[PDB]
6 protein chains.
Amino acid sequence: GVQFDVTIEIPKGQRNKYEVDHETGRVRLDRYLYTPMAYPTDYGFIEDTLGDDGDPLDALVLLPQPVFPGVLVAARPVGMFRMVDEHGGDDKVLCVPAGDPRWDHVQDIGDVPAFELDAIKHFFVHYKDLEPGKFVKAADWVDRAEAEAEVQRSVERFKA
Amino acid sequence: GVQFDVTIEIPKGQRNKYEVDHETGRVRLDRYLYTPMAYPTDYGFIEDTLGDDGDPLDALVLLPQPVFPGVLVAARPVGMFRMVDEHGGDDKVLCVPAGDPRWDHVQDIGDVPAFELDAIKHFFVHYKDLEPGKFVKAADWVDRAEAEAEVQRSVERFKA
Amino acid sequence: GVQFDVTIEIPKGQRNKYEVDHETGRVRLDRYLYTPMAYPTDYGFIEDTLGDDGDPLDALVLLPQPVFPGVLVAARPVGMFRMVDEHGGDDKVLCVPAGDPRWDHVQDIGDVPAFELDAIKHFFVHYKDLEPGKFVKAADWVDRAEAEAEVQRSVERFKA
Amino acid sequence: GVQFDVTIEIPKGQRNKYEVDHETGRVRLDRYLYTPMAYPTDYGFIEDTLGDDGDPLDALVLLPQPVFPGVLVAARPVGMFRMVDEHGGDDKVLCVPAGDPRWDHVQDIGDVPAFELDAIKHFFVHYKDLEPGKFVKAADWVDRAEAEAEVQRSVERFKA
Amino acid sequence: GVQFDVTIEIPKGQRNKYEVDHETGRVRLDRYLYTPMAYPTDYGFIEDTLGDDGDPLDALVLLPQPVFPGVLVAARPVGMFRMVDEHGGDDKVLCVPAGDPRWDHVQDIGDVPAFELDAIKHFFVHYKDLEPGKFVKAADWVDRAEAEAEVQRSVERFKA
Amino acid sequence: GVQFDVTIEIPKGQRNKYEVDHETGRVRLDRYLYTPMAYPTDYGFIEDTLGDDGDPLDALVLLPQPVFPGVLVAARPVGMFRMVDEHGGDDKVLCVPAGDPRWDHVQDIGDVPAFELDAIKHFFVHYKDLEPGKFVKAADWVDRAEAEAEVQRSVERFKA
């Protein structure tokens, strides 16, 4: 069913934390990570969504080769990382590239190897460890179904 | 005589197929090539041209060091790659950087070494070999004169 | 006191000379340097400033990891490189990242090691050596004080 | 059952064709490829084997991140690429990393997606297209079983 | 006083865990880290030392630009990272480049900024978190004096 | 006529100054350059030569893509850079790859564009500018002829 555009803010392997300014469209170097970690996958947000906090819904995209910040990728959801940090709840849709048969075998979170999900989860739990006031409290994984529903709501919030 | 601006969509050496969306201005990861090949030169399109198919005229730009997708380069034509694929005819203007005396010795397609033209041609002939329905039929090289004429028409089509 | 946004045009380590077109917002490959040199730090301009010559005030930003052309970084001044070239006077504010405590020990030009200031100065003195008509005549360093003053003036020129 | 050491000569993504000199141990830049292609996976030879032609048996290793020429990787076979070129028969064992549970799901050639095998095969069929006298005639895939047997013989040839 | 040669096994920024085999001299891809982390500095061992476990003493080397695995760097000690893992005690001498005046200001562990020591410590505490049976228990910092003493013993063990 | 092996110590684009230790065969990080410069071509020495100073004759090799330190390349001379520094005379043979027809049009120093020879010369004249006691006094270009002669002598010194 569902598919959308993700705007990659941060390439796999990067320790610079880029972000897109959501009115001006410009890309911004928010900060350099305080921990010796790097983004586990290409990271961004779903174009035309609105989360709880006036921010578009976050997205992880699985790619063979990282992209550049600002790049659009047409993607589809396979699961969702649920996380509660110091600004409270925050979710990240796990995605593969849409209409690329090389990802056809990846249909739900069951299809992504554990060592990969754990590596991703390990990054978000620890990446802000050396940043005062900043912490993480929940962190877990849910299936394409819950991913799809959270997307749907954020699309509807974006239209209101 | 003629010179124009090229928007590089894809850097030399890249296997990610970026493209510029021509209304929104945004850059897009179209697909990752199915063959183990990589763009033989920096690749883009001539700004303010319109081809037969509502798409700006394609350009190859010879550069010492690859640029980033979206980067403008002022360029001049030295020849043109004529190719007929599954969507029919499609041409690619061969360029060097404008007003850069290091390229002064390159004035027509005679001035580009054969092994380079062949490498470029070999890329377009084979890059879509593992992509169903997609094939290539003609593929040859023509001089700065024919390049200049096709540009001129595409500039005039862009003004209508 | 003072702090501002810098738009990085050229990453540390690059030999391609990118520049932002100031009306269109687009990024441009101006030229590939003629000397075997690479920008000693990330290089751009202070957003919303206007110099003597209708061009925004130049900026050097010290970063742990280079950014991409077009990226915004919030920054604060610690000194200024004064230089007179073939188009006359031209200054470059030395900046560190704003609100990043890892840079708290850098408060004025005294706090940047000499070998670094000399490396930067060596780049601007020599980078145009193989470029006809282009030369450099003055080149020296001044403190956060004078930096702050030149910024203020350029901000005020931008509002007129 | 079987597992061995591979010495990577050429990293995934490289167009430089490095080779190890088999007496001196030194690494050598044989040639830069004439086609705009790059090695589809990390490429080398199985340490302590001897093929038909006094050369150690060739190996492709599947890795998450490319290595450096000269690097040893402990590996296990999953299949074999059979190829007949201008020097006649030549085979390449397809391998994954030994004792790394992240590759446990890859047990025979059935387990490697078609688009990957085809990409590899496409590289070896075309990489020497622009090299006079050099051609390719057979090229196909066989299973872990045949891979294992060819290894065994090359190990025994190495002991004679 | 003391200075020695370090063989860098692993460049800053790498997630591949290279190691030197200490008889054969050859470099080996041990494993790819299970956590989304990357070596916080260039990492290796002190040439001609012998630790408690028949392995040369580990070293961290602070460098402006990462080297290649196998590269020798002449270095001097400024402190030492004391850590107890699953194989028991294991120490890591913190070094700067020898005879390089750019590092003259770094004379003991007091001279290395806290955010750097913490980043390094954070790496060794967490890098093996997703690796069964592997854990970390102590982890702290000591001064150039203790570094110098542990080196001295390992040099003497190497001569017996 | 003449052709030989070059051992590349330093890749084009690098600022780390690698060097091969000539007895042990090991590669060494000598220093990071003090100026914001990077080696204009791949740089090494002619294998089995001996200069005036017990050091093998230096070599520049022109390549499409840089190699790794320690890599051998079979090469042929097209000219020589003569230079006198603080340790007196020091020469560097300009080479292209042997038996590669893509370089057949480069037969003597006349065949290398001026902007290239000047770039190379500019690097050796300035790269040590910020290094106390270190300077450069002569620096010029001579033809394949003189190159061939200096090689011959160094080969003969190597055999004595």
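Each residue's number is its place along the chain shown, starting with 1.
How was it done? The header gives X-ray crystallography, 2.7 Å.
Cβ from N, Cα, C; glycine included.
Residues or ranges marked as substrate binding site by Swiss-Prot on the basis of experimental evidence: A:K17, A:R31, A:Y43, A:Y127. Swiss-Prot documents A:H22 to K (Swiss-Prot position 21) as a published mutagenesis change and attaches the note 4-fold decrease in catalytic activity with Mg(2+) as cofactor. 3-fold increase in catalytic activity with Zn(2+) as cofactor. Shifts the pH for optimal activity to 8.5. Annotation source Swiss-Prot lists Mg(2+) 1 binding site at A:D53, A:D58, A:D90, citing a curator's inference. One mutagenesis experiment catalogued in Swiss-Prot, A:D55 to N (Swiss-Prot position 54), is accompanied by this note: 3-fold decrease in catalytic activity, and 2-fold decrease in substrate affinity. For the mutagenesis experiment A:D58 to N (Swiss-Prot position 57), the note given by Swiss-Prot reads: Loss of catalytic activity. Among the features that Swiss-Prot reports, Mg(2+) 3 binding site is placed at A:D85, A:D90. Mutagenesis annotation in Swiss-Prot: A:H87 to A (Swiss-Prot position 86), described as Nearly no effect on catalytic activity with Mg(2+) as cofactor. 10-fold increase in catalytic activity with Zn(2+) as cofactor; the structure shown retains the original residue. The note that Swiss-Prot attaches to the published mutagenesis A:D90 to N (Swiss-Prot position 89) is: Loss of catalytic activity. As annotated by Swiss-Prot, active site, proton acceptor applies to A:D90, with the evidence given as a curator's inference.
Closest in space to A:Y43 (substrate binding site), of the recorded positions given as A:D53, A:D55, A:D58, A:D85, A:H87, is A:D58, taking the CA atom of each residue. Figure note: comparing Cβ neighbours within 10 Å for the recorded positions A:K17, A:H22, the maximum is reached by A:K17. The Cβ neighbour count for A:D55 (mutagenesis position), using a 10 Å radius and every protein chain shown, is 15. Same-chain residues that are not part of A:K17, A:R31, A:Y43, A:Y127 yet have a Cβ within 8 Å of the Cβ center of the substrate site turn out to be A:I10, A:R15, A:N16, A:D30, A:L33, A:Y39. All protein chains shown were included, and the count of other CB atoms within 10 Å of the CB of A:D53 (Mg(2+) 1 binding site) stands at 10. Secondary structure from DSSP puts A:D58 (mutagenesis position) in a beta strand.
The substrate-binding residues named in the record, A:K17, A:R31, A:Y43, A:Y127, extend over a maximum Cα to Cα distance of 15 Å. Within 10 Å of A:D53 (Mg(2+) 1 binding site), as judged by C-alpha distances, the recorded positions found are A:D90; the full candidate list was A:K17, A:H22, A:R31, A:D85, A:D90. The Mg(2+) 1 site is set by A:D53, A:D58, A:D90; from the centre of their CB atoms, other residues of the chain with a CB within 8 Å are A:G51, A:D52, A:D55, A:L57, A:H87, A:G89, A:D91, A:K92. Taking a C-beta cut-off of under 8 Å and a sequence gap of six or more, A:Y127 (substrate binding site) has these contacts in its own chain: A:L33, A:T35, A:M37.
Note: the CA-CA distance between A:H87 (mutagenesis position) and A:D58 (mutagenesis position) rounds to 14 Å. For the recorded positions A:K17, A:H22, A:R31, A:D58, a Cα to Cα distance of within 10 angstroms from A:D90 (mutagenesis position) holds for A:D58.
Taking 8 Å as the upper bound (exclusive) on CB-CB distance to chain C, the recorded positions A:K17, A:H22, A:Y43, A:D53, A:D85 give none. In sequence order, A:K128, A:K134, A:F135, A:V136, A:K137 make up the list of same-chain residues 6 or more apart from A:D85 (Mg(2+) 3 binding site) whose Cβ falls under 8 Å from its Cβ. Within 10 Å of the C-beta atom of A:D58 (mutagenesis position) sit 20 other C-beta atoms, taking all shown protein chains into account. A:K17 (substrate binding site) sits 16 Å from A:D55 (mutagenesis position), counting Cα to Cα. Taking the Cα atom of each, A:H22 (mutagenesis position) and A:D55 (mutagenesis position) are about 8 angstrom apart. Cβ contacts within 10 Å of A:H87 (mutagenesis position), excluding its own Cβ and spanning all protein chains shown: 10.
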